[PDB]
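Scroll down for the structure; my scribbles are underneath it.
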Amino acid sequence: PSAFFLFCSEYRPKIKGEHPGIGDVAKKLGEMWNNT
DNA sequence: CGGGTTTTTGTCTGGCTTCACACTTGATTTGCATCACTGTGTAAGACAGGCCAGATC
């Protein structure tokens, strides 16, 4: 486990509520994680 | 020579499981080339005994 893995496991429901479908969801997650 | 008998070949409707990108990134191990350092088989390389012929009193 790493910081990115923890952030993903913590904010996956965010992308879930945002878009159902997870290419674009994971892309946006990685983008916002690299931004923050 | 034509017909019969297996044998294999599929059908839609509706219903189960089941492996694969898709990014996501950043560690992990995986693999081939490189590094340190000698022992040795092998081929170049003089080398002196032997065999000579040219030579002098």
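Heads up, chain A uses Swiss-Prot numbers, so what you see runs 99-119, 122-136.
Yeah, the Cβs are placed from backbone N, Cα and C, and that goes for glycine too.
As written in Swiss-Prot, here are the features:
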- A:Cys106 to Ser: Inhibits oxidation-dependent inactivation of immunostimmulatory activity in apoptotic cells (MUTAGEN)
Can you give me the same-chain residues 6 or more apart in sequence from A:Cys106 (mutagenesis position) with a CB-CB distance under 8 Å?
A:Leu129, A:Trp133
Under DSSP, is A:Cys106 (mutagenesis position) helix, strand or coil?
helix
